[PDB]
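Enquirer: Sharing a structure here in structure tokens format.
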Protein chains: 2
Amino acid sequence: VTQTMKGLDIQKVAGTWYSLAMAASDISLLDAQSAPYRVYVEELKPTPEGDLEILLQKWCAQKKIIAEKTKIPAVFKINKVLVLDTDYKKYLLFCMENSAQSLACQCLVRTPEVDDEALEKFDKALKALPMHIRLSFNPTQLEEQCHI
Amino acid sequence: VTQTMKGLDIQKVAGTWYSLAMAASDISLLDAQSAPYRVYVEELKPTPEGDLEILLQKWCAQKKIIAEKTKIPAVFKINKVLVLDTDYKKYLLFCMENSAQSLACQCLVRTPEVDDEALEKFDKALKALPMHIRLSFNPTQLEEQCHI
Ligand SMILES: CCCCOc1ccc(OCCCN2CCOCC2)cc1
Ligand SMILES: CCCCOc1ccc(OCCCN2CCOCC2)cc1
Ligand SMILES: [Cl-]
Ligand SMILES: [Cl-]
């Protein structure tokens, strides 16, 4: 992955997000509810020290993890988290990768709605990536624990 | 679905195909190996009477079904099968739909290779359809029973 958000203000991504779409390098990273990269983002909480606290749902448990910051403002560690793109107000695109290469990305949105602009920009960003599974969820599913 | 292949010669789609990509209206139609629309096409055999015999794999059993012809050359019955597009020699795009509306489509290719033109044309055809899961398989997986 070589698309990172230039000049990211991590402070301004704080608050509520919806995992609208997810894609991944291997089907088995996203196919089941229990699949390893099937994580639904609930809230992003940037620390004052510039680390990133993530609230997510995983099959339906609430979970807290911290993405520690790096020399690069758009990259964090946990497995690396890269912020591709965001307008802070509506959408955020990010990716997760390990070091084998297993890779998963998400289109996050602020509200439980189908943002077609945000999905275009998501599909554009995936054209360069070797994804073999893509999921997308409706407004109903977005308002349920673990998108059931 | 309102993209059908004009002037389809069903005779000329006979022989060997590979289920390279699959998309579907609902995740649960494609997520597991046992998912209802997770069918891998092996061979297409058009009858002289103009019906279509389908050999497929389903989780790993071989299976035979006949798609009976209709007044429209690009539409068959089993649940309806619509042939969107094909160049006979390389790719075929089709869709399956019931009457609720549960809908699944496939990019078939002649050989076990990743045809980027055929996937473009597949993605173009899905832009108009309400798909929530898409899968794609590598050359290795294409040469295995049920794409394991
Ligand atoms: C731009 C910031 C968005 C980053 O959001 C996430 C980054 C990494 C994630 O990783 C999930 C890792 C899975 N954990 C271990 C297994 O149980 C669930 C938590 C999840 C969200
Ligand atoms: C252009 C012709 C391609 C059509 O290929 C297929 C059409 C319909 C299919 O339907 C699968 C229905 C599932 N059957 C019942 C459940 O067990 C497996 C067979 C499969 C391939
Ligand atoms: Cl939708
Ligand atoms: Cl591939």
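All chain A residue numbers match Swiss-Prot; in order, they span 19-77, 82-100, 106-127, 131-178.
Any Cβ shown, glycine's included, is placed from N, Cα and C.
According to Swiss-Prot:
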VARIANT   A:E61 to Q  In variant D
VARIANT   A:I72 to L  In variant W
VARIANT   A:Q75 to H  In variant C; found only in the Jersey breed
VARIANT   A:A134 to V  In variant A
Enquirer: Return the single residue from the variant positions list (A:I72, A:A134) that has the minimum number of other CB atoms within 10 Å.
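Expert: Ranked by other Cβ atoms within 10 Å, the variant positions A:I72, A:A134 bottom out at A:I72.
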Enquirer: Which variant positions from the list A:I72, A:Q75, A:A134 come close to ligand 1, meaning a Cβ under 6 Å from one of its atoms?
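Expert: A:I72, by Cβ distance under 6 Å.
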Enquirer: Round to the nearest Å and tell me the distance between the Cα atoms flanking the 3-residue gap, namely A:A127 and A:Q131.
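Expert: The gap of 3 missing residues is bridged by a Cα-Cα distance of 4 Å.
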Enquirer: Please tell me which one of the variant positions listed here (A:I72, A:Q75, A:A134) sits closest to A:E61 (variant position), measuring Cα to Cα?
Expert: A:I72
Enquirer: What does the structure give for the C-alpha distance between A:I72 (variant position) and A:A134 (variant position)? Integer Å is fine.
Expert: 16
Enquirer: Between the Cα atoms of A:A134 (variant position) and A:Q75 (variant position), what distance do you get, rounded to the nearest Å?
Expert: 16
Enquirer: Calculate how many Å lie between the CA atom of A:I100 and the CA atom of A:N106, with the 5 residues in between left unmodelled, and give a whole number.
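Expert: Roughly 5 Å, rounded to a whole number, separates the two Cα atoms.
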Enquirer: Taking A:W77 and A:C82 as the residues either side of an unmodelled run of 4, what is the Cα-Cα distance to the nearest Å?
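Expert: End-to-end across the missing region, Cα to Cα: 4 Å.
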